[PDB]
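Below is one structure, written out as structure tokens, with a few remarks after it.
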Amino acid sequence: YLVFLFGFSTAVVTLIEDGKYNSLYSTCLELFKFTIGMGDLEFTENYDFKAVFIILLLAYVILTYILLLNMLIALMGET
Amino acid sequence: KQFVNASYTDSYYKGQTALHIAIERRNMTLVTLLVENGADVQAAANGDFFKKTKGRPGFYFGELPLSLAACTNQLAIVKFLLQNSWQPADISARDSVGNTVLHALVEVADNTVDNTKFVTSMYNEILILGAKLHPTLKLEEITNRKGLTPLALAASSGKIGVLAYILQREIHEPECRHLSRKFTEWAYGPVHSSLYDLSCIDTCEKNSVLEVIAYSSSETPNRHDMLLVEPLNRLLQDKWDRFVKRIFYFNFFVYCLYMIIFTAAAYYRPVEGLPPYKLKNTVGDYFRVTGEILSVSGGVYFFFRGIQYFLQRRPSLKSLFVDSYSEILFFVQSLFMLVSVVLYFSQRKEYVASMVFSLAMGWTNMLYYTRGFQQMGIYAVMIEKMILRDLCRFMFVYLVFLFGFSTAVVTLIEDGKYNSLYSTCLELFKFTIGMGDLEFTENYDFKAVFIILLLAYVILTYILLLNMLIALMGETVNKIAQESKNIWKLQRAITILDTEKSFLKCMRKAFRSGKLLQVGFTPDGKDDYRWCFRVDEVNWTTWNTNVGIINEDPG
Amino acid sequence: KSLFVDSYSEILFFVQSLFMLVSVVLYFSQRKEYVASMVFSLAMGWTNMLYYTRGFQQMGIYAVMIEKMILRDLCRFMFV
Amino acid sequence: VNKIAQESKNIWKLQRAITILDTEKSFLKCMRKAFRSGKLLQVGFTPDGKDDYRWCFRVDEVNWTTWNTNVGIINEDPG
Amino acid sequence: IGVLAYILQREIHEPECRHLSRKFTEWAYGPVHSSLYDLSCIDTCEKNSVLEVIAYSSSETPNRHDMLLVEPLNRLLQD
Ligand SMILES: CCCCCCCC/C=C\CCCCCCCC(=O)OC[C@H](COP(=O)(O)OCC[N+](C)(C)C)OC(=O)CCCCCCC/C=C\CCCCCCCC
Ligand SMILES: CCCCCCCC/C=C\CCCCCCCC(=O)OC[C@H](COP(=O)(O)OCC[N+](C)(C)C)OC(=O)CCCCCCC/C=C\CCCCCCCC
């Protein structure tokens, strides 16, 4: 999960142009919020190519929230 | 002659002879009578009914009476044909496709207990008889039209039982024990040291067993299970622990450095407009240009390694998108990098989009190196299986439901911000991640219809489908432990073979074991060395047999 | 008794058609409630695509499992 | 989910059988090609000397144990 | 289900009474033999065929989901 979070957060922060969320820490926190049921999906607009932003966010959400956490529940059940 | 040798002329039964019919019916007396009157024992049944699979009906047995008798479990008839006083059968004869009796025996194997026992027993009997009659003949070294020996044919066809029998073959009969592939070097009390012949296992220059199994197509019946046969697992572990672990660790370190440099270079991209960007005179600018050069170099390297793979392995366009997922992923990342460079030098801003896609793919590609550690590798295999089955079914059904309910809701809405399909789709998707509003708009009539639609969608997706996905994931996880372990082992075998084929710089130390005498001498007085692999075993029951030991003064 | 314990797809398709026809009737009576009936019909029609999962083994068994979940677990949970 | 694998498979098979029967009963436009198998002699003749055809369905089987019984075979020159 | 399975695969090897059987052996070459299944009154009888009776049976029939597993029926439906 940490590998995936760092990769997608670096991609998103690279896409962002300027503003409050042009820092690695801020974007990392914004993306971690998705894990605890508080993700925004529209936390910033300082970019071009809104499609790239939404595609990145959706891919991260599908890979982590919908797959990894439920798989963790299943593996815990096995153990 | 011309009466006891008459044969069918129809293309379906072309080549059939009365000897074949007598052999099939399991009649020894009739076979002897026919052979006495000059029946030819080299008659070939070339009819279409005797082909392997072309046409649904048929039974392939090698087309020769000896092969027919062997494949039908008639030991007495086989022996009679081999050592008759009228016309002895040729043990080294090949059929149209070049398959001998052993090739046909491998072909008729189907991985069942009774069939496996029959085939292995008949193989052993034929080998012993051939050694007795012609001690100078190498039956197992004869290749067919495809250029495969019986061992290679068994390995490439998924005949796990025959492969297991061959690799651990032990013959304790003097004057014929040179045919064995497993030997006992010494035995002291309960512990004995065994030697496994590795000829044609890890290096044959045509097709070794390891290469054949590792690079087999996705349709091979038992590709993931064939590496569990005794010697192969230990051999692969030995190669790993001797050089491949260290080469793999170095590769992982280099990839980590490359990704760190790429991330740093992309983080500090200038924001001025319309690249290319002029080089300022500062240390930071020089570092940022160096990083961008290194990233492009890595992208080019991965692009060329993908091209080289696609050329060397030649995927059949079905193994392309059902096997080799990592090759495709790395190639696509390199493609994004190169497209980004091209856009950058055309004065386009879309190079940033391509670059961020490349960066995300590169960071997710680190999961490839989990292979090399058992627990993480099996975890990654399980992740792959989850994605391939459970997430794919769930996503299909969920997308259908989401689109249907979003179209209904947007149709109900009258005007405003949410009168677009994209906006309503996003609003309804927010419910999946725990952020649904339930009151995000009021631009409608019939509030009851709006709330009913939202509640129905919530119940159908959030409360049912996601929890059902968790349950199905639990079932799948429960059912795939051994399969995932075997797949991880095959992945590591492929890594080991690739490293061996393309060693780090120049050191070809990848040699199996010691060069030893294991049976002393062939039927001729000359002595033989075989390149054996040593395995130590401890046994307490059956305290002492110590037959056939090669060497005194153990140790 | 087989009407409401068997034949679920027949009833679902029939109810969707009923919503469509009621929508038409309301439309020609100068009523705005035709929109409500139409959106109900649209949602039912999109969810009815799950019928065609039969014809593929894995998706068909997945749909059967969904039906069983709805019939037992969701019904007890929803009551309580 | 753990307890209903076989039941779900059987229910899916019954659903597909119902679909097949419905399609047969009401074919697409006019082509009634929905005939089972070939028209063959299987026992030769009834107790009376007359011969009988039955509309049989062919299934091929491979068996290795009990190598050869070959009793009651209808037809020579197999294939 | 037991009676149905017995009837559909009935094989009588006694001469002068084997015309009563519903399963036959067309030919046998070595380990592979071809079997013929009588399909009379199975997929079309104009009164009530076995397939129609099972498919359109009421929900109270004891083994409606399991009766299609009897040997010939599954292969016939797949064909
Ligand atoms: C400049 C460069 C241009 C390139 C642009 C492309 C960039 C995108 C990045 C990568 C794309 C390439 C990588 C994909 C390779 C092919 C994968 C595939 O296609 O493999 C199909 C599988 C085949 O193997 P199999 O069937 O036997 O699997 C079971 C396996 N067994 C039974 C053997 C165990 O078949 C299946 O079923 C799986 C079918 C789908 C698999 C993918 C994931 C499905 C799961 C969830 C989808 C989530 C996103 C959906 C979209 C949502 C948006 C709102
Ligand atoms: C203009 C047109 C006008 C028409 C307007 C109507 C539109 C609405 C759309 C469709 C309605 C028709 C479709 C319903 C057909 C009857 C379904 C039913 O009724 O089947 C009752 C079942 C009987 O089969 P069974 O008992 O043997 O099931 C176990 C099965 N076995 C044991 C055999 C395996 O009996 C049960 O137990 C299940 C009892 C309830 C089943 C439904 C779902 C229950 C689960 C969750 C409810 C979630 C919503 C609750 C409301 C929340 C609002 C806040």
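Quick note: numbers on chain B are straight from Swiss-Prot, i.e. 187-603, 627-764, in order.
Recorded method for this deposit: electron microscopy, 2.4 Å.
For all residues, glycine too, the Cβ spot is worked out from N, Cα and C.
Feature list (source: Swiss-Prot):
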MUTAGEN   B:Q202 to A  Strongly reduces affinity for ATP; when associated with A-199
MUTAGEN   B:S502 to A  Largely reduces PMA enhancement of capsaicin-evoked currents, but no effect on direct activation by PMA. Loss of activation by capsaicin and loss of vanilloid binding; when associated with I-704
MUTAGEN   B:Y511 to A  Loss of sensitivity to capsaicin
BINDING   B:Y511, B:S512, B:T550, B:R557  resiniferatoxin binding site
MUTAGEN   B:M547 to L  Reduces binding to resiniferatoxin
MUTAGEN   B:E636 to Q  Slight modification of pore attributes
MUTAGEN   B:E636 to K  Abolishes channel activity. Restored channel activity; when associated with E-639
MUTAGEN   B:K639 to E  Restored channel activity; when associated with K-636
BINDING   B:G643  Na(+) 1 binding site
BINDING   B:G643  Na(+) 2 binding site
MUTAGEN   B:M644 to Y  Slightly modifies channel permeability
MUTAGEN   B:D646 to N  Strongly reduces the affinity for pore blocker ruthenium red and lowered channel permeability for Mg(2+)
BINDING   B:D646  Ca(2+) binding site
MUTAGEN   B:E648 to Q  Minor modification of pore attributes
MUTAGEN   B:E651 to Q  Minor modification of pore attributes
MUTAGEN   B:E761 to K or Q  Abolishes capsaiin-evoked current and binding to resiniferatoxin
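Location within the structure of each feature annotated in Swiss-Prot.
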| residue | record | CB count, 10 Å |
| --- | --- | --- |
| B:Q202 | mutagenesis position | 24 |
| B:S502 | mutagenesis position | 12 |
| B:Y511 | mutagenesis position | 13 |
| B:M547 | mutagenesis position | 20 |
| B:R557 | resiniferatoxin binding site | 22 |
| B:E636 | mutagenesis position | 20 |
| B:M644 | mutagenesis position | 16 |
| B:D646 | mutagenesis position | 11 |
| B:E651 | mutagenesis position | 11 |
| B:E761 | mutagenesis position | 6 |
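Among the residues the record lists as binding resiniferatoxin, namely B:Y511, B:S512, B:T550, B:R557, the two farthest apart have Cα atoms separated by 14 Å.
The distance from the Cα of B:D646 (mutagenesis position) to the Cα of B:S512 (resiniferatoxin binding site) comes to 40 Å. Taking B:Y511, B:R557, B:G643 as the recorded positions under consideration, the smallest Cα distance to B:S502 (mutagenesis position) is found for B:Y511.
The most crowded of the binding-site residues listed here (B:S512, B:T550) is B:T550, judged by how many other CB atoms sit within 10 Å of its own CB. The secondary structure of B:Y511 (mutagenesis position), as reduced to three states from DSSP, is helical. In this entry, B:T550 stand out among the recorded positions B:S502, B:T550, B:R557 as having a C-beta under 8 A from a C-beta of chain A. Distances between the Cα of B:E761 (mutagenesis position) and those of the binding-site residues B:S512, B:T550, B:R557, B:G643 are shortest for B:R557. The residue listed as 'Na(+) 1 binding site' is surrounded by 13 other CB atoms, counting those within 10 A of its CB over all protein chains shown. Of the listed mutagenesis positions, namely B:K639, B:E648, the sparsest Cβ surroundings within 10 Å are found at B:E648. Here the CA atom of B:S512 (resiniferatoxin binding site) lies 44 Å from the CA atom of B:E648 (mutagenesis position).
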